[PDB]
Amino acid sequence: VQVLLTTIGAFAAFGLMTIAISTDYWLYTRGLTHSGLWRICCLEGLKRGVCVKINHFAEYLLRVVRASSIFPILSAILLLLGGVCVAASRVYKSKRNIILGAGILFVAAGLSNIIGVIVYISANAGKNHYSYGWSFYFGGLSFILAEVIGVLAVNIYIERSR
Amino acid sequence: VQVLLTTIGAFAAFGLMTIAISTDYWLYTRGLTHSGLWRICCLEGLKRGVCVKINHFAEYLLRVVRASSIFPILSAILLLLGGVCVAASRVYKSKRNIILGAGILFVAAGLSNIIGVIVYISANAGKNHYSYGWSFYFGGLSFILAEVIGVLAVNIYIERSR
Amino acid sequence: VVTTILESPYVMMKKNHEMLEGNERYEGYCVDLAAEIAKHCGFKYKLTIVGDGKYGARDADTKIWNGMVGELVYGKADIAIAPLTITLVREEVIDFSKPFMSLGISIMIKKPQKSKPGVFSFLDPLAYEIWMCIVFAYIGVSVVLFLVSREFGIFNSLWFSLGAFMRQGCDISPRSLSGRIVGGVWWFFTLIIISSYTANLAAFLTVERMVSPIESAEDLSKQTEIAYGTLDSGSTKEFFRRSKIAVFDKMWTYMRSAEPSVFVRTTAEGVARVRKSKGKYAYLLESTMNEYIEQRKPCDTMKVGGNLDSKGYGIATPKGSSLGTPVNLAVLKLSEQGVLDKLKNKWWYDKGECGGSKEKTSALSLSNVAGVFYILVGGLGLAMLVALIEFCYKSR
Amino acid sequence: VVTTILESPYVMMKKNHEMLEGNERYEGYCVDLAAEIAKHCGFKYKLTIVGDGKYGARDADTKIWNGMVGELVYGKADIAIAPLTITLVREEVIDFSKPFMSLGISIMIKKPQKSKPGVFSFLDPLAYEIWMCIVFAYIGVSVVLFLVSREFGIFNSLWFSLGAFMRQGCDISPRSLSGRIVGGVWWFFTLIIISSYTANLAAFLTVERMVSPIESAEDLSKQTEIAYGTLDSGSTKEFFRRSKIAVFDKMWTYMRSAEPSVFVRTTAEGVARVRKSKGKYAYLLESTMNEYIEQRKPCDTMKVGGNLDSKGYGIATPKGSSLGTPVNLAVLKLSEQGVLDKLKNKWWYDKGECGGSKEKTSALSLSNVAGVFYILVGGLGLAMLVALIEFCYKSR
Amino acid sequence: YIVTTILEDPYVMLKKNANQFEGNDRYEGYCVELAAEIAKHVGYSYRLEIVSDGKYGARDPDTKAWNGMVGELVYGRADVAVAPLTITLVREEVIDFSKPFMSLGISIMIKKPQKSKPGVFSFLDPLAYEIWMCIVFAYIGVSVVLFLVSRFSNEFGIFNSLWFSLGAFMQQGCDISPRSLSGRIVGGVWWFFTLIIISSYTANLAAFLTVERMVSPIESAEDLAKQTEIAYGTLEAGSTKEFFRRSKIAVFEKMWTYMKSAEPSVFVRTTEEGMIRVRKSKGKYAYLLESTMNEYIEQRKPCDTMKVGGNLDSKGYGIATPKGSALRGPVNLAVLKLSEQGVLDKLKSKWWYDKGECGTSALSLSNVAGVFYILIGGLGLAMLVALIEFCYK
Amino acid sequence: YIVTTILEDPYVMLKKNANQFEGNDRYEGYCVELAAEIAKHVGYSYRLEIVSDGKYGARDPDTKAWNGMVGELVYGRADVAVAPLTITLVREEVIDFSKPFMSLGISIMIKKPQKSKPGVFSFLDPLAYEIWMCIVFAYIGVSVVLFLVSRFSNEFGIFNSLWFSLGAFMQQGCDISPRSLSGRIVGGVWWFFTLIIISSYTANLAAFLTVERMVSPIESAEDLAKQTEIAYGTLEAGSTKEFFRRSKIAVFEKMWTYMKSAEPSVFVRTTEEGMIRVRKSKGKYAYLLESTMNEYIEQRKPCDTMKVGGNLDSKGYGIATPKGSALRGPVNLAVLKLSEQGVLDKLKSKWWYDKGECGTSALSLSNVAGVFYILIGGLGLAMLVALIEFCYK
Ligand SMILES: CCCCCCCC/C=C\CCCCCCCC(=O)OC[C@H](O)CO
Ligand SMILES: CCCCCCCC/C=C\CCCCCCCC(=O)OC[C@H](O)CO
Ligand SMILES: NS(=O)(=O)c1cccc2c1c([N+](=O)[O-])cc1[nH]c(=O)c(=O)[nH]c12
Ligand SMILES: NS(=O)(=O)c1cccc2c1c([N+](=O)[O-])cc1[nH]c(=O)c(=O)[nH]c12
Ligand SMILES: NS(=O)(=O)c1cccc2c1c([N+](=O)[O-])cc1[nH]c(=O)c(=O)[nH]c12
Ligand SMILES: NS(=O)(=O)c1cccc2c1c([N+](=O)[O-])cc1[nH]c(=O)c(=O)[nH]c12
């Protein structure tokens, strides 16, 4: 009953992370520049739709960690394997070491995501101020859910063992 | 055995407080001015021995508390009654409420003395610096003893009751 | 013949006056002012001092003028370049020139200096409004905790919120979910109040601001604490007596019915009374002299607020005035060029005692922390009293 | 005929030069310097510009002089008042006057500005020596506690002194008299280190000091990090080649064998290379021009250290010099009066872009606190790893 | 007798409903009341008349044709004149000036600093918004990891481990300490995180208050002389700019040296439009003018200006009648009769102030006010949680 | 040829053991080496001779009798002269000057700031000694009262109640809390005492370091112009004071305005005795002189002086021979031959520096060093207490 609720939240957190890296609405800078992560899209001026890739280039090492979205993509790979691990526990039951594995990956997904947020704010900063777009909070909302999915996975592992 | 050690320390603390208010060696100010509490005595100059009383006169209230050494004299009256109370416990034994009374007075003597120190330093302060004379540390040493005499008095009261 | 009068900043006898006989005997503003007038006037100047040592006033009994004014009307003095106030009765007897500088009656007080911190001087960083709000709030959080719970009683709940604000860890912890919403919210309050205190106390000991107690003439009209008066009889004393507007009419009520009478014989006595009193007496005189006294040694008084009345000094000349016309026009031209402002800047400001402000942080003395020591020993003595009667009543 | 040459600060063509024909077409230092010379010399001056646009140097092939120097020897120009360096070979052909201003070769760099705080930028208040001393001391106190005792083991004693320094209340307390002497002394250390940190960090954010990386010419001789050179071929380039003292001989070793060659065609190219590089290239030229470039817009470079060589400009006159004697004496008198210092202060300092310093405290960004965040999440991931293998080995 | 005067602000202005007014009842102001007082003391009936030109008084350099108030006096169309007119060497020759009644000076006019009401949450200024966001995320991630490694095949439950993490950051000790190695290592890093974040907040707020209290406003003309951010300019042409050119003073020669060379035109043509430029800039531009006009501009019209500092220049207004007049005698003494008794001082108080339409450095309650709203809101939820779980059981 | 020179410091001074020396081997210095270089390039043997008067060169206003180095040249006792002599309009007429070889200027000389070694206990500066004394007395009195009221007909023994009082002040939580009302009330006041004393210490130390880092030394002549505490004076008579009188500059006219009117005599007669007055004051007096002499005074003799700021005045030394001399030609070009190749620059480096007898802003270890001695001493007693109670049992 509660184990079935875990699968829905796993796919939900997997979705919101996939929408985040897809949509180009993470930041605004000045006319209006609705830039995401990989492609900077301009609006209100000469070219209205004509977009192009980002030209990025101790200080050298952080640049390549931003240029390649290494942490947030890893978070999704940990997350989708997590939901797969719960489905692997449904069939061939009574293993007593199935959902435990998934629980660690969901916690690791958030701990991978939380770095990706810190790196992005560190890279952006070097007078009109920047504002955070809707698709950024999608990454913020996904962290909270995955953490809640993580603790749920621990409760089921305790129940079967005891 | 330990009760006899209490009487010696009671008279010792009573002595050191009496020597303090007697001798005029509490402060030095510039040629050389060996002032005590009640009489400012001068040295090295015109008059070498010719001394005279102090001419003192919310701010008004502290001045009269310094002019009349009300706290340190009270400390001695509490202290000498303390040693008398221990002697009153020697003859007519088994009262079970004798040294207890003395113990409170010794603690009260120090808690009266500690005010007298704070008041004196507050009054003195308004470039050559002042230095504290030997007879001031006599008042400082008397506080430590009376506190030790106080805690000893409690141990005897616990022993007889139990 | 040039008649002048001995003043503090205007006409000064130079050192070694016996060695140098003539116009080298004196030096000041009023000496150079005469030389500027004779630059555009064909006249021979001789530094002659009036023997009476008086400005000029017609006596009630004799009905005859004295001093520089008396020498002008009776026909002895030719020209008068001296600090002489231009009034109504003087214009009837002798002709006056145009004003070369303007002045008025102003307020002077002793320098504000630094105050002695007495007792409870450590409650300075925060306002008296905030302190009482913390007291009320602490009761509210303690009372709510008890009602939320229904072990925590009335006495036990009050102790928890006291130990929480002092930021010491006891063994009392609310186990209810509802109580842990109360605890954590009360904790965030404690963290900000302590951090805000420490920051504001650091700002006080970095830069010190000595601010004046009085700002304006209407300020010492309401305060009515520090004594204020003028000379026994003079120009400013006669101004106070006859007043139309209510603010100075209320001031003359104080000045007349003063206990005791706040009036001094000489202007030199007035300055001495201000410095000795130390923020207890405030003297009122001309803004010209007041500014000169502030710049001179050892610097312990300053000018405050604006002037009350508007008067001026001029050059006096006998009745008829055959040679008074050209010198009146010459001063007006030298006023435009900025020679009067240049000469006043030389004697007042340039030649002075006190002009770099270097501040050094000193160690804290016991007197400014004394407040918390009385609270400690006072609290200790109270604890002994309650413990004794708690045992005494339980015995019976 | 007065021959001059077009420079940046010396001879400038005024705006609306078509509207004003004559001596009103130009304005600068060198124009007013000629008027000061003709104040004591009976000569008629006409502002004539040299057509070649060259100072003067005899070619290797032709063996003939050009420009203002060429016009002097061949007999066309009468007087030359221009920034012309007085060297050995010039003295052989034409007579020179006495120096009116002195100059030399100096160092210029881009303004230091403000640095970006990367990671572990929060360890700035304390020295690297103190941090390591706290690490060693904490082991010593933990080890002594165990030996004093003989519950407290090696693992349990280390935790107590970690929780003590972080200033959190645990349930571990030494019950021995000997252990309570250790505990209380270690507590006083913790109280002073925390209080000293907070005080020093507050001082950093009140007033900010931007200090230069290089001080002297011997400083960039040892640092050997920032690139430095001169023009491709000039006066300062020829000075570097032939040097006796070792310090510039080691500098010419760097200048010659540079990868790549640090030489620019024009002096204007040298200034542009310094600002674009941003603390990567340092240019060497005359101290006169360097001081003018610093005062001009938009102000992003400044002079550093003293001068290396000592040269001077003078007034050049043809061979024989029948009219060169009096004008040489006239300049020496105007040098004493302080007219040359007055005129140089007018064009360099008076007419400038950047002259009040008002500082405003800004809110802390995440980049300067980023260091402690990496340590947190890094420590969390490590805790999961140890807990897993602790269970994995216990299972088998 | 006939009075020659000029219309400018509170001195002379036409009365309300001037269509239904005849004679001296058609005008009202300061000089109107002055003309009434002197006419009684000397003893002659008068008739008020406005000037033809509308200027103060200036002679053309070519033809000596005086235009304005003094021009009407030279040939003699009116007997005497009562208008705010300064005294000059040029004016003293052609027209005879009386003793001064009101003293003027050049003063400074800046935009009035608006009552800076502190933000209701002006206590979260030291740390930026994106930091406060990442402290919340970290707090969640720390407790979840602690919960996991604590209980493994334990007092640190999902409720208790969440309570431990708050108590550490708030610096309020602890109830129970981690017992295992895995629980201790994660507890130690969270203790190291807390100590730096708190100490950085206190030190930054200390720097914020220290800087804010050691700032001085533009008080004297010396403060203007050493400032480039706040610009200052005068009228295009007048007696103000003419004084600045032949100014042999201390640092007022350097003041005009800056005034001559500016990026935009600092000199404004209109005085009233010049007052608007100070409003538009909002603490970026200052305007120098006469003290008398400056004090009146603060009172009348919307309040966004004030006078600051002392008077710089010395100039006085007067009452003029052409030389060879027998009216000089009784008028000059009457002016002194008004001043000494105190008629001018009472009258100057009326038209400026009476007829006007304007008028401790500890930590304030408003700066901390925000954190009290957090305290009450928390107790509001606390009562609701007690309400829900009582109905359940 | 004969050389006329004057004896003054490193230019010309007699050689060691001058009794056993004959001719040019009797002298040694800078100008000695300069005389050797030029005599070879031009081509003539020389003989060094000291001046008769012992002055630089000045003419009496009455009789034109030139006394010093230039006086010996006018009638012609010597051929040429090599001495540190400045060029003037007065000197240029009677004697012909060559091109300058060394440039001089007027600079500032102050007492060298001594290496301020911090006190080994310079961390107890914020609070005075009599406060630290009363914290110890209070600590005893608090525990004794707590001990009394706690146990009365209890975990708070005489040993445990003493341990509770330390843990409260050090801010390290508590093991056991007072249970009774009498024990709670005395515990609450001791908590209120602790919070104020600690917060007052941190805030005062914050103010102590903030002030100490925002101080600037006397760098430029502008810093001298706006200072009254640190006095500055020149020689009684010379070219320095004569320049100051007819100084038409920015703020150097105000500098001499202060110099004229002083309490003591700021003008010193002797230059060497003037250097002693700077030493005696110790950062209270400054002495203005030539840059060349200032740099040499730092090197030779005990080190308690240094040069600070840039050069103010422009003046140059030269080599003089009377007008109508055929020696001007080869010498003037030889001077330019020495300077351009770099003979003077190598020689100036030798006699000043080579022949000389002198030569991060975080919290230092020395400031905290004192508190480490307290840590070790405590562990020393801790070992001794373990040594005593082991022998007993
Ligand atoms: C450790 C757990 C404690 C974490 C508790 C976090 C504190 C709440 C933060 C913001 C309240 C929302 C404020 C919204 C009201 C708008 C006005 C405002 O305060 O603006 C914020 C801005 O940063 C300044 O202006
Ligand atoms: C709560 C219990 C903790 C109380 C612990 C008190 C700390 C010890 C104080 C002084 C050490 C004696 C220092 C004597 C050495 C002389 C040099 C010195 O330190 O001088 C002191 C002066 O105040 C500055 O210079
Ligand atoms: N010394 S004082 O205190 O300021 C002063 C006090 C009182 C009257 C004064 C007066 C001065 N004055 O400035 O020397 C000048 C002055 N001139 C007059 O014509 C006159 O009537 N009274 C006075
Ligand atoms: N522009 S520059 O960068 O500074 C500069 C660079 C190189 C040579 C210069 C020179 C200047 N100058 O100051 O205009 C004057 C000057 N005069 C001479 O006689 C000579 O030979 N060379 C030069
Ligand atoms: N309106 S204003 O801005 O203040 C003003 C500006 C400019 C010149 C004024 C002036 C005033 N005034 O006070 O009306 C009076 C006045 N009187 C004279 O005699 C003179 O020459 N110039 C003026
Ligand atoms: N010894 S000193 O203190 O530095 C010094 C003090 C005063 C005048 C000096 C002078 C020196 N000097 O450098 O030896 C050279 C020099 N040369 C001149 O031609 C002249 O007129 N005056 C001087």
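Heads up, chain E uses Swiss-Prot numbers, so what you see runs 409-561, 583-788, 798-831.
Header entry for method reads electron microscopy, 4.4 Å.
Even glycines carry a Cβ here, placed using N, Cα and C.
Now, the feature entries from Swiss-Prot:
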type: BINDING; residues: E:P492, E:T494, E:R499, E:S668, E:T669, E:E719; note: L-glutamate binding site
type: MUTAGEN; residues: E:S645 to A; note: No effect on phosphorylation by CaMK2
Are there residues of the same chain, six or more positions away from E:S668 (L-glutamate binding site), whose CB falls under 8 angstroms from its CB, and which are they?
E:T494, E:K744
Taking only the Cα atoms, work out how far E:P492 (L-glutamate binding site) lies from E:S645 (mutagenesis position), in Å, as a whole number.
35
For E:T494 (L-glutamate binding site), just give me the three-state DSSP call.
strand
Below 8 Å Cβ to Cβ and six or more residues apart, same chain only. Which residues does that give for E:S645 (mutagenesis position)?
E:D652
Where does E:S645 (mutagenesis position) sit in DSSP terms: helix, strand, or coil?
coil
E:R499 (L-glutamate binding site) CB neighbourhood, other CB atoms within 10 A:
21
I'd like the Cβ neighbour count for E:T494 (L-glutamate binding site), meaning other Cβ atoms within 10 Å of its Cβ, all protein chains included.
16
Round to the nearest Å and tell me the distance between the Cα atoms flanking the 9-residue gap, namely E:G788 and E:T798.
21
Under 6 Å from ligand 5 by C-beta, which of these recorded positions make it: E:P492, E:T494, E:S645? Sequence order, please.
E:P492, E:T494
Looking at Cβ-Cβ distances, which residues of the chain lie under 8 angstroms from E:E719 (L-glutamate binding site) while being 6 or more apart from it?
E:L512, E:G513, E:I514, E:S515, E:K744
Å between C-alpha atoms of E:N583 and E:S561, the residues bounding 21 unmodelled positions:
10
Is E:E719 (L-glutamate binding site) helix, strand or coil when read with DSSP?
strand
Going by DSSP, give the three-state secondary structure for E:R499 (L-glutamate binding site).
helix
Number of Cβ atoms other than its own within 10 Å, given for E:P492 (L-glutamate binding site):
22
State, in Å as a whole number, the widest CA to CA span among the L-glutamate-binding residues E:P492, E:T494, E:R499, E:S668, E:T669, E:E719 given in the record.
19
Same chain only, sequence gap of 6 or more: which residues have a CB within under 8 Å of the CB of E:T669 (L-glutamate binding site)?
E:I514, E:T663, E:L717, E:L718
